[PDB]
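Novice: Dropping a structure here in structure tokens format, bear with me for questions.
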Amino acid sequence: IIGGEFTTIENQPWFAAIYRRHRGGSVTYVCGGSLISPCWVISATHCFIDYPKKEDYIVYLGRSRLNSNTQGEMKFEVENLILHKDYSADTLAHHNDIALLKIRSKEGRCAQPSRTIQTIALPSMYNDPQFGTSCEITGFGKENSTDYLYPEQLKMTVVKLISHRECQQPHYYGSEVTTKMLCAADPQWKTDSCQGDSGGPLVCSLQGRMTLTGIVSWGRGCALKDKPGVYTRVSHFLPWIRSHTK
Ligand SMILES: N=C(N)c1cc2cc([N+](=O)[O-])ccc2[nH]1
């Protein structure tokens, strides 16, 4: 997250921190995700496509810091790593960038809700807030485009919803953006998602309820003029989600 503010897991209790164990034992950060039910975390396919093997992955819930433990965190293995069959890699514009991780502890349990671990609601089908709506993004991603390191503390920021028409401008993203994608940016382009934020939640308040409206997917650079963050439009994948979480 470029700009924005530091936060803790109490303020995004569904946020999932996902890591991969390398051979030789090193564990590095992969991507964020969102807990939608006790046994299921939703993320982006592009986080996993290079390494599709579910045994390489570690998920944490209730975790506030990147390389240290948070009191009351839970640690999970991935019982199922489900990628979207119709995924595509553009140069930027990943189509169908949605993935589901079935989580289970070494003790055979799913998530147990608490002050730091809760689930997020899915939207109702094709029901998105109007452009100009303010939504929040959450992640451990880069704080400046030139940074080498990821921040140790979890961050959040607020970005505004950009209409499909506007994101379609040639001087924005043109045809790269589809109706299954959502664009969102800052009016001053000061704040944005960046490298490492992928898979994480875009949460909007939608008629009284915190809602997983999007999933961080791609963008050109970070916090650049006319170059918004792009998000998987969750309200367009509910059949996909409901069938696969069975
Ligand atoms: N604007 C976004 N929603 C977004 C930009 C972005 C960039 C990278 N990246 O640095 O490769 C990764 C994920 C991203 N998500």
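Shown for chain A, in order and in Swiss-Prot numbering: 179-424.
So this one's X-ray crystallography, 2.0 Å, going by the header.
The backbone N, Cα and C atoms fix where each Cβ goes, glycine too.
Grabbed the feature section from Swiss-Prot, which reads as follows:
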- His224: active site, charge relay system (ACT_SITE)
- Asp275: active site, charge relay system (ACT_SITE)
- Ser376: active site, charge relay system (ACT_SITE)
- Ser323 to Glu: Abolishes phosphorylation, proadhesive function and ability to induce chemotactic response; when associated with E-158 (MUTAGEN)
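Map these features onto the structure and tell me what's around them.
Specialist: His224 (active site, charge relay system) is surrounded by 20 other CB atoms, counting those within 10 A of its CB over all protein chains shown.
Secondary structure at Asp275 (active site, charge relay system), as computed by DSSP, is coil. Long-range Cβ neighbours of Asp275 (active site, charge relay system) (same chain, at least 6 residues apart, Cβ-Cβ under 8 Å): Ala222, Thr223, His224, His262, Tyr265, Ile393, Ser395, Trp396, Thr410.
For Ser376 (active site, charge relay system), other Cβ atoms within 10 Å of its Cβ number 25. Look at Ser376 (active site, charge relay system): DSSP puts it in coil.
The C-beta environment of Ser323 (mutagenesis position), restricted to residues of the same chain at least 6 apart in sequence and closer than 8 Å, consists of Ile180, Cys372, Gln373, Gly399, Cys400, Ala401.
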Novice: Where the criterion is a Cβ under 6 Å from an atom of ligand 1, which of the recorded positions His224, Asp275, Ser323 meet it?
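Specialist: Not one meets the Cβ criterion.
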